[PDB]
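Single-structure report; data block below.
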Amino acid sequence: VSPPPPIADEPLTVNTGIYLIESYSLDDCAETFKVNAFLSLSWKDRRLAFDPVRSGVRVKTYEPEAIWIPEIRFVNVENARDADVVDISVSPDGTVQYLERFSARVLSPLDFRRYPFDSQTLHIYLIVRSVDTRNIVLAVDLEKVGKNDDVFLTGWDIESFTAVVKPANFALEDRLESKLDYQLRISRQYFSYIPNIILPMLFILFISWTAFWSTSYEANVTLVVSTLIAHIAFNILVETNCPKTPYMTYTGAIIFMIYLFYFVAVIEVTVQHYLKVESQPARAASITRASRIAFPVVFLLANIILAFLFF
Amino acid sequence: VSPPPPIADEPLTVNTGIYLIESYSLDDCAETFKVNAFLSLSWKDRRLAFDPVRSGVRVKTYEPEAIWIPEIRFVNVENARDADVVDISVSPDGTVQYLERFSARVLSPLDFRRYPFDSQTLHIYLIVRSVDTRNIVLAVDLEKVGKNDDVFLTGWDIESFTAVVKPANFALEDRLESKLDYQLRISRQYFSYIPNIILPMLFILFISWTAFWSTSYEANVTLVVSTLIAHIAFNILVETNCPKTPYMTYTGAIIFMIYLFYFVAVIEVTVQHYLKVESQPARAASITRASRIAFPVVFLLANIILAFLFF
Amino acid sequence: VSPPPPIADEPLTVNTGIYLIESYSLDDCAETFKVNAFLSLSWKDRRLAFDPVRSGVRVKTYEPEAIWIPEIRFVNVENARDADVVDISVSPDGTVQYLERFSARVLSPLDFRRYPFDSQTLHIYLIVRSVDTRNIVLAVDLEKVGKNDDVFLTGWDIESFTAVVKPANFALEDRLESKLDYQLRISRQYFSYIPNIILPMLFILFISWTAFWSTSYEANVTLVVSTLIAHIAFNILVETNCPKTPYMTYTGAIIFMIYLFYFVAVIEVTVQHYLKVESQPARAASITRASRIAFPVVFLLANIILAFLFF
Amino acid sequence: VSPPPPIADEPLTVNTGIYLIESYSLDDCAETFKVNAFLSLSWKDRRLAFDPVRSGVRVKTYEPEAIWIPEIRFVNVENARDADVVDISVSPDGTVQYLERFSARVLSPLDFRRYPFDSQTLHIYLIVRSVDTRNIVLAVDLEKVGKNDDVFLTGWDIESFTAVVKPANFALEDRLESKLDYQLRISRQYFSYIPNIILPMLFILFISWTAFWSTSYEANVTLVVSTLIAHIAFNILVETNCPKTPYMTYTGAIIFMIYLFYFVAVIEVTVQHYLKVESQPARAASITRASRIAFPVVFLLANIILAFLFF
Amino acid sequence: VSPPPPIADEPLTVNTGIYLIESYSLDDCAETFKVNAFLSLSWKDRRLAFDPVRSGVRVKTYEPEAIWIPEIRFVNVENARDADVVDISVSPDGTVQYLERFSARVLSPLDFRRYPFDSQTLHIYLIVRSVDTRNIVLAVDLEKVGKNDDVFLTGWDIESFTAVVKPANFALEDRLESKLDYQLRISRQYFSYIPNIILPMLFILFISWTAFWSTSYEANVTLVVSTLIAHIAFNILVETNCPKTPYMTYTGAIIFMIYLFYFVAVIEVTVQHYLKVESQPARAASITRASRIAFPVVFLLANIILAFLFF
Ligand SMILES: [Cl-]
Ligand SMILES: [Cl-]
Ligand SMILES: [Cl-]
Ligand SMILES: [Cl-]
Ligand SMILES: [Cl-]
Ligand code: NA
């Protein structure tokens, strides 16, 4: 089999559609997600045309091997998609209706800057390479683009599944490629992060601030250091959940800034003790009394500034 | 091969049955489980009919390629099922009896709200897409739906395996699709969670309450902070075991509430020390004495409340 | 190809044999193990009979596709076995000698009650489904059942590999099934658990009991809490190694009971301090002196009871 | 099919090109990366030559099985590449133009000496084995070597993708082989390591130095020991991120040297206490006062020497 | 196709050779390694013989399906090798020269007794089973056994790749099996273990010994218990790197023995405090003074004994 010939010099229009059946495995570290969907292809092959009155059959059904099917591939897949042809139907005028069910691991980058209050636009790129005989061009049949209502992605809210109707036609290795952009819009469900990471992290910090109502250096040292470790435990836990970035993330900024607070609290605790030993507890008392107000305020204002910069 | 033609205008009824041989790999985080079962299919194809007298056989055995077999797929599978045809039998009246043994990774959401005292309904959705020639509809042959007695799912009690007899018929890309719902009812074996997570977590909490019978700030600080840390160790362990959720879980609520108890115990320990230093140990004594009763009671009442809200 | 015909009304006897080449990957959490073995099959197909005079050769060699082969499957495999036909030999009378080399992940439950002093019986179930023409029945050729001397399973002692000679014939989905039980007997190598988990865990426990020869509440609180924490560290480690169970395990019982010891040691340490503060160190001295003897004994006695209940 | 025959005694020149579509999964521990690219091959096969006049076609398309294709393999792949033929075009002189899309896991060693400030040269080796008929030699068509602009590798900056134009021709198992070296130049994005590992690690060390402004042995012991533990937590985190090497890495050297600082700080803390107990706090005061300056300087100096040796 | 017939009653000699292209993924816990190599097979088939002068062609090239190839398998592979035939060449005399490129996961046990100063002998066993017609016997063509210079195995030094020239001929399931032993000799690169595990572990132990120059029970309890904890962290870390063994390993012995040192240090710290409280600090002073010398010596002597027993 060879491609359908052009009537006039026109490129072949392959109408495409992706219908999500399942979405799963959004790997933050790998910046990948798995998808199970219908891929619909539609193109006119005049060689396949027939008479409905005399043939008595409105639609003719073919096996993939029997006819010419355009070689459609995904740009951003890890391995080539696992596909199973559902149906091939030919209308009397020779319009072909291809339908396959596929599953693929899609590689699409994520912006972690606003984590865990981030939204993402996942991409699925369809592509066709033009043949020497004729040029192939992709189009979106919006009728055949959608998703099942039950499509869920654990820890995410699925906003929309749409296609950018205008293909990106360009030359690659002295031939035309026609690229389509399917978009899955999702927003992270930040709920869990509040009682699991954010609040426990704030409690340990506040516990270290009780050192401002204590004169016991040994006690204070213990408070600050111990709380500090725990901060370390949470900080590390996050790095694991997260992917390394060449930029700062929201949570990353909060976590880093909290380290400075522990460092300064240690300084205060050290200073207060030094003065007490040097028999000048009145200076020490002033610093400790200032610290009781300053820390919460600065910590609080600093957070405000950060949230402003990030949102 | 093409589908059996309709006598009158009727849709084709494909009788289905799933018999579980093996159940395994219930991944809580992935919300998936693996299954190994028999899939039985039965439909009438008049073109295949014969006379037992003329033929000298009361049954006819075909190879998949030889006859028309309905394209049955699973909706909620990760990848398309691994299937091996066991047998295809034809009765003299053109009644086809298809049997395959398959294995598949089924994606079915879980409700973690009552963890680890939760029960789940796992779903296996069978589907058939109608062809241009005729409409296909699924039915349940309850005689061919079951499970082996030895079917086990590690850390779960297998309640039942049943099918919702009435299919969910609907349009998808202008073709009728017949969807069937097979249900595997399971309930979690919470036993382990008592000596592994629940009791150790209560012991560390109770140990922090011994600070209410001590005047040593340094000793008290150590008691609360250390225990808090251990609680942190346990709190983190759970999140690894359990998926991030946009709702609170039972264990999650208990764990979060316990953080508040440590926070308040630190406040009490701080308050008691402050008064002792300000040469007013009679006030301190009252608060500490109140704390000894108040803590256990409030803790206990709060759990009662939570259990009420969750069950 | 169809099944061979009966010469009287008899069922077809398929003689089986499994010879283990390799056993590996015993996953305790998954309750699975991987196996690499020879599967030998023998049945008689009179339709394949030949005169060595005419054919030239005393034994004929066929390709699987060329002749009828009984559909033998494994019941308890995760996915269908990876098999490669080593040889298919036919003797003049039509006796077929089938040899394949396969590899499979077998799902077989484990009893953790006596961990790490447990022994297991791993099962490999062979099965055949009878056809409408004739009934198929499995048999064990004990001459072809065995294992290589070099067969090892990391962290386990391989006791025996035997077959239960009598098949389990039963009806399933209105057809007969002939099931065979191959057994791999193994016992855990508990050696490692002594210097890795058991002894370090006892040392930390005994370190806490040194609080019985101290009057320093602050030092005691450190000893008991710190050591307690370490126990926690070990406790979790086990849980990672082990599977959640609906029953208590030996190690699990020891670990849980040790928590009670820390809890009571904290009580003693609290009690002793309270009395010392209430200016009654003679009562405190009696309790501490009793504790020095009571603890080891009770701990010791308790272990005895536990070992008795478990073995 | 057999190889094209030599006109004169010349070896067959196969022109090659690799165009990266996707690069992902750079595993530091495994020293591997996954790639998805176009592989282009071009050679002259006179047997396939045709006259455009009598044929009426400027090009001819063939199925892989129909013609002779040189057996090109990758040297450094884990498993043989997953390839799909995109197009095979024959020009009138019999110049074959082959194009496949492949995906492969490439094994290429990494130099960790400058981690996380290291750059790497990833290699992809193309190879062809010469046949008994004629010698096969590889060449680079620089017009067909490149990468998509959107090619990204998480946590790395992609510098260049080039080919060493001159093949490495040599003998292997008594046949000549033509080897080509494709190079992917990348440099690590060290950004993250600063707020995640480097800075937290410096803060904990500096906190240990507050012991130089304290006379409380118990507070100092706690300060150093605790901080030391945190370092330990960070040290372990790294060796998990980072592969074991037979050489020292930059971060590894910093981490190891920091251990010496804790060890010496413990000695100082011990010495200072010993003197204080021996009723000679003037000596102790001198050592502590020296330590306040010495540590930062030595630490600071030590780093310069290290950074110098490593860069 | 059937096997080549014997001229005289001789068994068929299949000359073998394995040439390592790549060696990777040495999994200590799994006791496996992955290999990518050339497998060469050479045997003589008189049915395939031809005339050089008459034919004009020195060598004839066949497709695997066209001729008889001996069924060579690997004994110790997890799954059957992924093989791709590179070339089949027939000499006039009928000597066939087969060459495939394969990749396989080899299961070969490891001796951890001297870890991390251990050397291993990895095995690759080639096997052939005889047919009813004639007996097949393997031989090593040392000219075709080797490895690429660039073959590396992360964290290991590759010593040699050799073959035991004489096969192990034996009967299994009433047929001859000819087994060959290919050996990959490797020695572990212990460098990393010194600054990563060994030295940090010694530093924490020396820090515990500073308790011998302190009279502060509270400080000593902290020193010994904390450091002890750190030791635990390292001990556990090692357990993750290593596999459970039925024997003691070198590192395992060092780690276990170090626990005894902490246990005895706690006893000393307890004893010293008890005497101080009983108003007898002169006895306490003697024990502490003895301990300072004794611990290093015994620690040092015991280590010597251990190294002697292990090497
Ligand atoms: Cl694709
Ligand atoms: Cl399916
Ligand atoms: Cl099977
Ligand atoms: Cl390849
Ligand atoms: Cl093999
Ligand atoms: Na302390």
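Just so it is clear, chain B uses Swiss-Prot numbers, and the residues here are 47-357, in order.
Just so it is clear, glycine is given a Cβ too, placed from its N, Cα and C backbone atoms.
Here is what Swiss-Prot says about this protein:
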type	residues	note
MUTAGEN	B:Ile244 to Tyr	Marked gain of function, with a ten-fold shift of the proton dose-response curve towards lower concentrations
MUTAGEN	B:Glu264 to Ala	Decreases cation selectivity. Decreases the binding affinity of TEA and TBA. Nearly abolishes block by Cd(2+)
MUTAGEN	B:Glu264 to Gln or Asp	Decreases binding affinity of TBA
MUTAGEN	B:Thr268 to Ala	Increases the binding affinity of TBA. Weakens block by Cd(2+)
MUTAGEN	B:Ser272 to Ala	Increases the binding affinity of TBA
MUTAGEN	B:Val284 to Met	Displays an increased sensitivity to propofol but not to desflurane
MUTAGEN	B:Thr297 to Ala	Marked gain of function, with a ten-fold shift of the proton dose-response curve towards lower concentrations. Also shows slower apparent rate constants for activation and deactivation. Displays an increased sensitivity to propofol but a decreased sensitivity to desflurane
Q. When each of the mutagenesis positions B:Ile244, B:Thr268, B:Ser272, B:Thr297 is checked against chain C, which show a C-beta distance below 8 angstroms?
A. B:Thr268, B:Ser272
Q.
Please report the Cα separation of B:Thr268 (mutagenesis position) and B:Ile244 (mutagenesis position) in Å, rounded to an integer.
A. 23
Q) Looking at Cβ-Cβ distances, which residues of the chain lie under 8 angstroms from B:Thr297 (mutagenesis position) while being 6 or more apart from it? A) B:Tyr161, B:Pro162, B:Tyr239, B:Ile243, B:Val284, B:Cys288
Q | mutagenesis positions: B:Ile244, B:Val284 - member with fewest neighbouring CB atoms within 10 Å | A | B:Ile244
Q.
Rounded to a whole angstrom, what is the C-alpha distance between B:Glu264 (mutagenesis position) and B:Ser272 (mutagenesis position)?
A. 12
(Q) So if the criterion is CB under 8 Å to a CB of chain A, which of the mutagenesis positions B:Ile244, B:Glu264, B:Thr268, B:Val284 qualify? (A) B:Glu264, B:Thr268
Q. Of B:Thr268, B:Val284, B:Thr297, listed as mutagenesis positions, which ones have a Cβ less than 6 Å away from ligand 5?
A. none
Q: Let me know the DSSP-derived helix, strand or coil state of B:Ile244 (mutagenesis position), please.
A: helix
Q. How many Å lie between the Cα of B:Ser272 (mutagenesis position) and the Cα of B:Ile244 (mutagenesis position)?
A. 18
Q) Across all chains shown, how many C-beta atoms besides its own are within 10 angstroms of the C-beta of B:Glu264 (mutagenesis position)? A) 20
Q | Packing count at B:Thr268 (mutagenesis position) (other Cβ atoms within 10 Å of its Cβ) | A | 22
Q: Could you say whether, by DSSP, B:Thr297 (mutagenesis position) belongs to a helix, a strand or a coil region?
A: helix
